[PDB]
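Heads up: the structure comes next, in structure tokens.
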Number of protein chains: 2
Amino acid sequence: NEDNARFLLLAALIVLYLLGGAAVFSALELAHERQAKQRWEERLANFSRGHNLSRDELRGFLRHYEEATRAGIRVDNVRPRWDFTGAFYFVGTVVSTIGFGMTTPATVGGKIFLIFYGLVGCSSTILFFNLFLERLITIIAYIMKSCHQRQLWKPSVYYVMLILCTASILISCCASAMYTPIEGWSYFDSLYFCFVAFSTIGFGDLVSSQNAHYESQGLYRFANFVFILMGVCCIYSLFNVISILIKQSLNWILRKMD
Amino acid sequence: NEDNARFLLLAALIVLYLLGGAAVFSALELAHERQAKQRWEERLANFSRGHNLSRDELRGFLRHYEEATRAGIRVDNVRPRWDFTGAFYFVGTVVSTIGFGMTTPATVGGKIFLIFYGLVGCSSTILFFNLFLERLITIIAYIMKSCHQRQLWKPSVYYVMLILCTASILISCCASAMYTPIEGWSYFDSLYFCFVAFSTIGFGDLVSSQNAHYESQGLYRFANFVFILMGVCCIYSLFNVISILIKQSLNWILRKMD
Ligand SMILES: CCCCC/C=C\C/C=C\CCCCCCCC(=O)O
Ligand SMILES: CCCCC/C=C\C/C=C\CCCCCCCC(=O)O
Ligand SMILES: [K+]
Ligand SMILES: [K+]
């Protein structure tokens, strides 16, 4: 049946996409990993020699620092993790499935409660993004009909994709223009953070709204909430729309394979 | 219009869900954060006093260790990040949007390439999970019809939810029974990892398949790939099904509000 042929074809194409990506990423920056690890080994050797410290004592101390960093210590001045604001940021990253993982539950009660809270929250949010998308399609259809009348049916998926690309770029550039002066990131690092957050990938190498102090903290936190919400809804809509164009491309490939 | 009333009602309910979660999590484990941070300050003081080291030199050394850990050093013996196997794990976490973030791109070329690779990969995968769900619904309908004939229409959403709960528990218990002896995690930590991976939240506090060596590495990596794939597809299906039951509950609340 054609639905099974589509499913197996898509699985094969995704597996080839993973093998191709793995072949590319290991070529771009395996050299950088090995340089940074060599430079670390040189720094650790210099520290060992300079202070008459054995690698045993240093490995013990660094094991304690690995424990402390999971509790949320940093050498930079970082906001408390489980004040009400930090917990609100945490639940925001759970419920959107971004999961930066700078804050993570540590008690068994927290671990248990997460499994139910994330279970209902993530379902409620995937509902929210589907209602958002249906509203956005309705708004675009209304505007396009008003333009058709102003020149005196629903929009096609390609023009919706071109609209959502424009929205995603405009939000991402505004967010980058906010994070660049406030967080001190480079502009390109802030664009990369914007994509990593809005796609809900969320590695957590960069996280906004973390220093112990900012000018106008409340306004900055509110703007960060608004920008992350708008970005996630726009890029998740873009993912759905591209997924529909992929499905149509698979149906075309299977038709041409007839 | 009823669609706007549903959208605004769901936004209000989600905002109250975030405020309630933030109020709960900050109560469960703010005491643990402050204990672990005090114990760290005590360890750092003991190390400073014991080796005649100033907090300036130690802060410098720890800043270098924060740089080295982002390049993927650990005190434990950890697998190279950007060999072909590590890059395949990375792209697996990008394309599923899990994003554990133990491996992250560091060159500008890697950061650029991620924005296009994740853009097409995540759309292709959200397509894959929607084809998976349509196939699973078709299989459940066929089996239920065969049972109706064996007792000699599509299934209702509630029984699909009860099936997907059972599948998610059975996969999660099998995965936990694999990770517990091999990774040395506690059983409950491995269940929590299973949920955090399968929901695609992916904090990255726990990550499987990371030590420099295992018995039967190839079989273990293959089993880890299979279990994470099956888990993500089952729990993402469960999220969709619960989101439909939420939508029906909102429609009921709006009807009763008439
Ligand atoms: C009004 C509708 C709300 C819908 C919410 C749904 C999903 C949540 C999505 C994104 C929010 C999480 C990002 C961080 C927010 C807190 C930022 C801060 O405090 O610094
Ligand atoms: C056959 C169909 C494949 C579909 C793939 C789609 C999405 C990918 C989802 C999950 C895989 C990522 C988890 C880690 C895999 C590598 C594990 C390892 O190497 O240790
Ligand atoms: K994620
Ligand atoms: K993460």
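Using Swiss-Prot numbers, chain A covers 14-165, 190-295, in order.
How was it done? The header gives electron microscopy, 3.2 Å.
Using the three backbone atoms N, Cα and C, a Cβ is placed for every residue, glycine included.
Within 10 Å of the Cβ of A:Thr110 (K(+) 4 binding site) there are 24 other Cβ atoms, across all protein chains. Marked as K(+) 4 binding site by Swiss-Prot: A:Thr110, A:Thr237.
Look at Swiss-Prot and you will find A:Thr110, A:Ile111, A:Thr237, A:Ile238 tagged as K(+) 1 binding site, backed by similarity to another entry. Every protein chain considered, the tally of other Cβ atoms within 10 Å of the Cβ of A:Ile238 (K(+) 1 binding site) stands at 27. A:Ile238 (K(+) 1 binding site) falls within neither a helix nor a strand when secondary structure is assigned with DSSP, and so counts as coil.
Counting every protein chain shown, the number of other Cβ atoms lying within 10 Å of the Cβ of A:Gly239 (K(+) 2 binding site) is 30. According to Swiss-Prot, the feature K(+) 2 binding site maps to A:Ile111, A:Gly112, A:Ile238, A:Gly239, an assignment based on similarity to another entry.
If you look up Swiss-Prot, you'll see A:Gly112, A:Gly239, A:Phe240 marked as K(+) 3 binding site, on the strength of similarity to another entry. On its own chain, A:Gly112 (mutagenesis position) has A:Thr106, A:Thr237, A:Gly239, A:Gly241 as residues at least 6 apart in sequence with a Cβ closer than 8 Å to its own Cβ.
Recorded in Swiss-Prot as a mutagenesis result, A:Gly112 to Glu carries the remark: Acts as a dominant negative when it assembles with wild-type KCNK13 or KCNK12 subunits, abolishing K(+) flux. A:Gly112 (mutagenesis position) falls outside any helix or strand according to DSSP and counts as coil.
Listed in Swiss-Prot is the mutagenesis experiment A:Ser136 to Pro, annotated as follows: Increases channel basal activity. Increases the current amplitude. Confers nonlinear I-V relationship, with currents that saturate upon strong membrane depolarization; when associated with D-139. Does not affect channel ion selectivity, pH sensitivity nor inhibition by halothane. Listed in sequence order, the same-chain residues six or more apart from A:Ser136 (mutagenesis position) with CB atoms under 8 A from its CB number zero; the list is none.
According to DSSP, A:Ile139 (mutagenesis position) sits within a helical segment. The Cβ neighbour count for A:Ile139 (mutagenesis position), using a 10 Å radius and every protein chain shown, is 20. The mutagenesis experiment A:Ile139 to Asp is recorded by Swiss-Prot, whose note states: Increases channel basal activity. Increases the current amplitude. Confers nonlinear I-V relationship, with currents that saturate upon strong membrane depolarization; when associated with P-136.
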Tell me the Cβ neighbour count for A:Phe240 (K(+) 3 binding site), meaning other Cβ atoms within 10 Å of its Cβ, over all protein chains shown. 27
Sequence-ordered list of residues in the chain of A:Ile111 (K(+) 1 binding site) that lie 6 or more positions away and have a Cβ within less than 8 Å of its Cβ, or none, is A:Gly105, A:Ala234, A:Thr237, A:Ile238, A:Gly239, A:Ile265, A:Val269
Can you grab the distance between C-alpha atoms at A:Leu165 and A:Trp190 for me, in Å and as a whole number, given the 24 missing residues? 17
Checking the recorded positions A:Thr110, A:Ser136, A:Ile139, A:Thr237, A:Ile238: which ones have Cβ within under 6 Å of ligand 4? none
